[PDB]
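Notes for the one structure printed next.
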Amino acid sequence: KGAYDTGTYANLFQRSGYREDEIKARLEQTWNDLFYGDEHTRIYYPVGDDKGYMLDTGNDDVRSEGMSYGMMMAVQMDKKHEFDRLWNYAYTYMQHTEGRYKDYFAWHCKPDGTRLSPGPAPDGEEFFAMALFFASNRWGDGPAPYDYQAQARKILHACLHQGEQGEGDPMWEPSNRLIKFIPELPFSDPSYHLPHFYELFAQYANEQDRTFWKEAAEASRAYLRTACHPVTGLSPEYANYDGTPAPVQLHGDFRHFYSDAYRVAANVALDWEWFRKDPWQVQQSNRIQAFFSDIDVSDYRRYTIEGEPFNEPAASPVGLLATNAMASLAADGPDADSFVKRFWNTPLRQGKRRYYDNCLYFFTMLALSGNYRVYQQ
C-alpha cells in the first residue's frame, strides 16, 4: 500500500543515516535560500502588497511552470502568504478570461505581468490544479480568487472541455486519455504525465470528470512504460502517442534526453510512493540510476535515449542529479543510497542559470525528507 492509504511517507535521508533535526533544518534552509536568499540564489520575488513571482533567471521571464511549481512548494511547506502572492500573480496577469485559451494561463510573461504569448504549457495547469486542491484541503477556501477548490475545478474543466467552451482545444486527447504537449499538436511530452495527480483529480475534480481522471491515471502509467527506454530508462523530451520520439520540431530537436525529460524519473518515483500500483516503476528507477551511477554530475551531457552521449553538456546538471536522486523513492538497486548522499552533499545552484535546477532540487529535498505529501479531505 502507498502513502495515500497508509499516511506514512519514507524519509530516505533518515534511512540513509542523517539525523531528523539536521534533515528538518536543511529543508527549512533550502526554502529560506530559494524564497528569501541572496541575489545569486533566490528565485522568488514579492511584488507590492499582494503578489509575487518565480523568475526564470536564464530567460528573464516568468513561466506558468515556475509559478505553479512555486505554489506546490509553498503548500507542501505550509507557507500560505507566499502561496497566495504567487496565485494572485498567476490569476491577475496570466489566466485568460476569454477566447480560445479561456481559463488557461499564458505560458510566459515579463516580470511586470505583460504577456509574451497567449498559448499555455499544460504542465503549468496540472500543477496549479493539484496545488490549489492541496491549498483547499490544508487551509480551506476563501473569497475569489482564493476559493481554491473552485479555482482548481475551473482549470481542470477547461483542460478537458475547452473544445466545447469555444474554438480552442482540450489539453488531453479524448481518444487515448493522454496529455498533449500543447492543445493544438498531436503528440505528448512524457515529463507532463502525472498519474499520481490524476488519481487525486479523480477524487477532487468536478463529479462529471472523475471517471476520465481515473482512466487518465491508468493511461499515463501505461504511456510511460512505452516512452522510457527499456535498457537506459531514458525518455525523449517529446514523444508520439505510441511512446516513440516525436519528429524534429520547427523550434528544435526534442528526440533526446535533456531538461524536460529529467522530471520523468521524479514523477514515476512519487507515483510509486503515493499509490504503489505499477512495479515496473521500481525497475525504471533502478535503470536510470544504473545509467548515471558512474557519471560525474559535472560530466552530464545530452544523451540519445539508447544512452549515446553528445559532446554537448546538460544545461541543468544539478536538476538531473536531483531527479536521479528522487528516483530513490522507488529504486531498490545498488545505487539508491549513493544518489541520496550525493544529493545531500550538493548545494543549490547559483547565478544566471539557477532557476530550473533549483526547482527540481527543492522537490527532491521535499520528497527525500518525507515531506512531498498528499493533503486529503
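Sequential numbering from 1, following the chain as shown.
Per deposition record, X-ray crystallography, 1.8 Å.
Backbone N, Cα and C atoms are what each Cβ position is placed from, and that goes for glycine too.
As recorded in Swiss-Prot, the features of this protein are as follows:
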MUTAGEN   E65 to A (Swiss-Prot position 70)  Loss of enzymatic activity
ACT_SITE  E65  active site, proton donor
ACT_SITE  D260  active site, proton acceptor
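You'll find the Cα of the residue listed as 'active site, proton acceptor' roughly 11 Å from the Cα of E65 (mutagenesis position). Proximity of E65 (mutagenesis position) to non-local residues of its own chain (separation of 6 or more, Cβ distance below 8 Å) is seen for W107, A121, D123, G124, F127, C359, given in sequence order. According to DSSP, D260 (active site, proton acceptor) is assigned to a helical segment.
Residue environment of the residue listed as 'active site, proton acceptor' contains 20 other Cβ atoms, counted within 10 Å of its Cβ in all protein chains.
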